[PDB]
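J.: Sharing a structure, written as structure tokens. Questions coming.
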Amino acid sequence: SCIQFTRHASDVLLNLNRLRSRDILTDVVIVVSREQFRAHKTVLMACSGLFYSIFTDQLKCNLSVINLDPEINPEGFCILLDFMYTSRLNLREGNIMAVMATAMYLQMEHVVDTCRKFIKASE
Amino acid sequence: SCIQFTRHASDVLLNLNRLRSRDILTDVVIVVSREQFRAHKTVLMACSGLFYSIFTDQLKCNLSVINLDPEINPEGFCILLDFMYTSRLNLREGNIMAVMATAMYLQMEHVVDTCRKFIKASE
Amino acid sequence: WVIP
Amino acid sequence: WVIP
Ligand SMILES: CSc1ncc(Cl)c(Nc2ccc3c(c2)CC(=O)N3)n1
Ligand SMILES: CSc1ncc(Cl)c(Nc2ccc3c(c2)CC(=O)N3)n1
Ligand SMILES: [Cl-]
Ligand SMILES: [Cl-]
Ligand SMILES: [Cl-]
Ligand SMILES: [Cl-]
């Protein structure tokens, strides 16, 4: 018999992004080819199958620095990190291959699906 | 020129609640009249003006235990904590006064607004 | 607010 | 996915 506030999840995510922009309570640095990205472990886990697996590991859950595979493009990661905190994906002809490859590695199934669809439309 | 994934914010919140239910990466205990509630500081800040003020304080941001005012009802807090992680509010005739008072203390403006409206309808 |  |  609950009532539901429609905008609550969006408002929560907006506030989480405000904390990220001000670097408040960020607890991990993600290193991508020497580029560094600060974030909240819980948000990373909530959005990515890879971060979920990493931070549920009894040893890795305590790491303050995570280094990604050297094949990962920092711009592709930056676009996906922005998507995690906003629901908005900056998908462009020039970045779609790097974004799809990064989303496959991060295990972000819905992003992989839209990249596959946008690539299929261009062929 | 971004695209947006409609269900992303809801999916993030659903995963954050799954982490809460399994006690994964919870970093604070909220004490309410001897009852204890584990949660994520970032989610508490994202939902409440009071927790936002507490965890942006340079000394309180480092506390693992927060004790609420003894007038706060643990059931009212439990209902609001559930709302924070799900967007669903279990508002009933028997709990509405305790829920409104707790939401006013926690500074959860949208919850206070619906309680005021539901109380006004009953008079 | 809505009835979910 | 939508155009926001
Ligand atoms: C599966 S239970 C669960 N519980 C809590 C969390 Cl934080 C979590 N995250 C997560 C797992 C897998 C995937 C994603 C997030 C996005 C995606 O495409 N795949 N999962
Ligand atoms: C104001 S900027 C901001 N930035 C980040 C966060 Cl985590 C935050 N939370 C917060 C502040 C005030 C209120 C709420 C959340 C809910 C409510 O009713 N009032 N605010
Ligand atoms: Cl480390
Ligand atoms: Cl996704
Ligand atoms: Cl403490
Ligand atoms: Cl609210």
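Here chain A follows Swiss-Prot, giving residues 7-129 in order.
Heads up, the Cβ atoms here are built off N, Cα and C, so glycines get one too.
What Swiss-Prot says about the mutagenesis result for A:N21 to K is this: Abolishes interaction with NCOR2 and HDAC2, no effect on interaction with CTBP1 and transcriptional autoinhibition; when associated with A-116 and 376-Q--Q-379. Residues or ranges marked as domain 'BTB' in Swiss-Prot (evidence: sequence analysis): A:32-99. Listed in Swiss-Prot is the mutagenesis experiment A:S59 to A, annotated as follows: Abolished ubiquitination by the SCF(FBXL17) complex. The annotation that Swiss-Prot gives for the mutagenesis experiment A:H116 to A reads: Abolishes interaction with NCOR2 and HDAC2, no effect on interaction with CTBP1 and transcriptional autoinhibition; when associated with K-21 and 376-Q--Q-379.
Buried or exposed, and what's around them? Tell me for each listed feature.
T.: Close to A:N21 (mutagenesis position) in the fold, though at least 6 residues off in sequence, lies no residue with a CB less than 8 Å from its CB. DSSP assigns A:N21 (mutagenesis position) to a helical segment in the three-state reduction.
Following the DSSP three-state reduction, the secondary structure of A:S59 (mutagenesis position) is helix. Cβ environment of A:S59 (mutagenesis position): A:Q113 lie under 8 Å away, each six or more residues apart in the same chain.
All protein chains included, A:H116 (mutagenesis position) registers 16 other Cβ atoms within 10 Å of its own Cβ.
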J.: Give the three-state DSSP assignment (helix, strand or coil) for A:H116 (mutagenesis position).
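T.: DSSP assigns A:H116 (mutagenesis position) to helix.
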J.: How does the domain 'BTB' (A:32-99) divide up by DSSP, counting helix, then strand, then coil residues?
T.: 30 helix, 15 strand, 23 coil
